[PDB]
Amino acid sequence: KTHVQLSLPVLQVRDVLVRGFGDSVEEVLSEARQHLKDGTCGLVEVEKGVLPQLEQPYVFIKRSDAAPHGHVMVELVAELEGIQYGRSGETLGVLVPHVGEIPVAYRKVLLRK
């Protein structure tokens, strides 16, 4: 399928044990896609002071359309030293590995895969 319905656990930034997916734009987009497919991806909601607590390159989920079965359509945009790789809508949050942190909520997304 071109799109996959996912429910992403929303994590508090101070709980996150693994604070990024890797060391290049291409690696983090790769790893984020694999974790999204394997159900091992968390979402951190971006506010003042969140991003400096996480590791670059960042992977964002961004709204790609203006929501089938409650799932907001999103795509992946990566960021390194203030340059973004991809073009999309508003940020729903930053993706991180999920290694068993307790979530505060779930964000239903339809991921363009």
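Quick note: numbers on chain A are straight from Swiss-Prot, i.e. 11-76, 79-125, in order.
The backbone N, Cα and C atoms fix where each Cβ goes, and this holds for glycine too.
In Swiss-Prot, a published natural variant is listed as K47 to R, annotated In strain: Omicron/XBB.1.5, Omicron/EG.5.1. Mapped onto three states, the DSSP output places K47 (variant position) in helix. A sphere of 10 angstroms centred on the C-beta of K47 (variant position) encloses 13 other C-beta atoms.
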Spatial reach required of the 2 unmodelled residues, as Cα distance in Å from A76 to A79: 7
